[PDB]
Amino acid sequence: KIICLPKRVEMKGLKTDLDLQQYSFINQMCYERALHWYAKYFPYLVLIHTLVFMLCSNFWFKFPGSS
Amino acid sequence: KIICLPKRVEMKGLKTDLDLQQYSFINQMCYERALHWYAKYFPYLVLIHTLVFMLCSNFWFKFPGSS
Amino acid sequence: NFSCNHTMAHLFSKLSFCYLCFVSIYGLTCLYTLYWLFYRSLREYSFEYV
């Protein structure tokens, strides 16, 4: 999950007077925009590569003509 | 899930003074309205097409007369 | 007036693209079989080897 806050602005509190809905919207927006595509797809990426390696290992015996 | 906000309006906060119930209502309304029907039905669409392909593949043997 | 967004869209789009590729291969497969169905006239078979 991505947590987002506005960047540019005795130290007191720094309330942003924004509701929860706006926070969730901002999280979704910046998650789609800023986060790297590979950074998000890495689990599926590794899964697909491992599955393809397994398939190309098993097709040696899974092809009936040579099986 | 669809997140919705009003569109037309040093940058300070932009509170919409709307409660959670209104937010959920707006999410449902715009989800029904704006989101494309195919965009929402894509999982069921793919599932139905795959099921029909499987059924028409297996009916070759599932038909007792030729089975 | 409202600006909205739903989470899966971009991911869905990517997914859909890959899905289309699969279907494409599927169609190609049928074509070959169809050609194999409509080039050899499998209604009559003569051994001519045995």
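For chain A, we keep the numbers from Swiss-Prot: what you see runs 51-59, 95-152, in order.
We read in the header that electron microscopy, 4.6 Å was used to get this structure.
Heads up, the Cβ atoms here are built off N, Cα and C, so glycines get one too.
A:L105 (mutagenesis position) carries a helical DSSP state (H, G or I). One mutagenesis experiment named in Swiss-Prot is A:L105 to R, and its note says No effect on channel activity of the complex with LRRC8A.
Sequence-distant neighbours of A:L105 (mutagenesis position) (same chain, six or more apart, CB under 8 Å from its CB) are absent.
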